[PDB]
Amino acid sequence: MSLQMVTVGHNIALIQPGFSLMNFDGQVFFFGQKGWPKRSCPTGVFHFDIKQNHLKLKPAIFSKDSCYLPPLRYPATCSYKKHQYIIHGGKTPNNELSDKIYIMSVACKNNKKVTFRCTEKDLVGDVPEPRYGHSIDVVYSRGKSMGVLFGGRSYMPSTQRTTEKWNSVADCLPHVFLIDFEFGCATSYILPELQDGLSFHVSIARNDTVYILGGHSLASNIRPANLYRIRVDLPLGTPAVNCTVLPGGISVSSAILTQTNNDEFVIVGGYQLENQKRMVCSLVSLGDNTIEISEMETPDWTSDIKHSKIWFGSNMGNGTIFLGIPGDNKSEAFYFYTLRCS
DNA sequence: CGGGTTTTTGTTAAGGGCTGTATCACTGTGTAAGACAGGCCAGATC
């Protein structure tokens, strides 16, 4: 419940809104810088380390059999259990969208030096169109794993896309896609309780269930307080997917999800209205089949956040949240605050 | 197609005055960051 000032090094310009911090055994790694990778680091992945409330970036290299990936500004991060992550969707530095899916991992470790193995994965079947601003989770059902994808924005279709509205975006279909990591195949499932496309939501996972919280809908310009309970099941045949609406929803878009302890997450940040930025936090609780969203203490915000207009960040893993605000320009382009909650 | 006759059109010289054009020496627009080689201390080491 503390708010701390953070001093940043020289390449503060390499941090932009929409980045994605990734954790690997107590070590946080930066990703998604601004612009194409320069010659200071031909890969882009940087080591996230905070020492005495000071920020320093450190480059990193890949293995031989890796695949040099372009930076992405709105990917779909997802943990997995050796230990590895999944990246899907996002916007290339050329403002284009990428349908490819990535699997990062650790190759070697020697004296605080980490090597990665970026491996492109082929997707076959009911492949989704290139999306961004969505989420993806992994469910465990009877010793089997399966990826759940939902939401995301995208441009107009190939036909209706005109150069007078070339940057117009539209919410994708509310379809739910199960992604198999072994075969690299997907399957399109439609649900009756899903009517409005959702984006910038928050996905909380469990053993075999995933939960949906808040978001935004371009079709209506409304931030609904929804709570969906998707229980994916993996029998010996075709999987099963079911939805269920639950009371006690939150109206927030682009929130930050962190884990203080098991079966209890903390939500902070986001937006209530167009200009009414969310300030209060939110405490959840994951029981056997129930959920309980409740209010917690409101951390002491400084005079900068209370009168700002926009913010961004992501999770760090150790109950800490990396938060930044827009600075001046003529000066430092941004400021950055770390938040502690444990 | 010619004289007789007529009305238009130049033509010289020198000077005056208004108009147009070449000539002089110059300018303002080509203006922030990144790649790289060399030196150097902190530190794991056999």
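Per Swiss-Prot, chain A residues shown: 1-81, 88-336, 340-351, in order.
Per the header: electron microscopy, 3.9 Å.
Keep in mind that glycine also has a Cβ here, set from the backbone N, Cα and C atoms.
As written in Swiss-Prot, here are the features:
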type    : residues    : note
MUTAGEN : A:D128 to N : Does not affect the endonuclease activity of the RAG complex
MUTAGEN : A:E199 to Q : Does not affect the endonuclease activity of the RAG complex
MUTAGEN : A:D202 to N : Does not affect the endonuclease activity of the RAG complex
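Considering only the mutagenesis positions A:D128, A:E199, A:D202, the Cβ with the fewest other Cβ atoms within 10 Å is that of A:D128. The CA atom of A:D202 (mutagenesis position) is located 29 Å away from the CA atom of A:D128 (mutagenesis position). A gap of 30 Å separates the Cα atoms of A:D128 (mutagenesis position) and A:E199 (mutagenesis position).
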